[PDB]
Amino acid sequence: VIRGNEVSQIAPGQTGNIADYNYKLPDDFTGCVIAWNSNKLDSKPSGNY
Amino acid sequence: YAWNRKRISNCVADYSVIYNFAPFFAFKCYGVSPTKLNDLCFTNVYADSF
């Protein structure tokens, strides 16, 4: 689970924070990235930390 | 129509803080890599806000 604007960074060759220190993809990666909103399940009103 | 242009010069720019806190939904670069911005030196820097 990541932020809404970090979905561009889960790709080969991408620049980011989670790309460098959390999840790195190889340059020759093949496959599909799926991203969907999870406000209904992965959020809470006081702050889901 | 009257977009604001600000010149940026004579500073050392840390683009990593732009990444650290960012409401910027769209972050699209054309001629340069976003992570190499910290490794390059520039002039002619302009911010156009509208």
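Numbers in chain A track Swiss-Prot; the residues on display, in order, are 401-449.
Positions of Cβ are set from backbone N, Cα and C atoms, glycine also.
In the three-state DSSP assignment, the secondary structure recorded for A:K444 (variant position) is coil. Counting only same-chain residues at least 6 apart in sequence, none has a Cβ under 8 Å from the Cβ of A:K444 (variant position). Under the heading of natural variants, Swiss-Prot lists A:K444 to T and annotates it as follows: In strain: Omicron/BQ.1.1.
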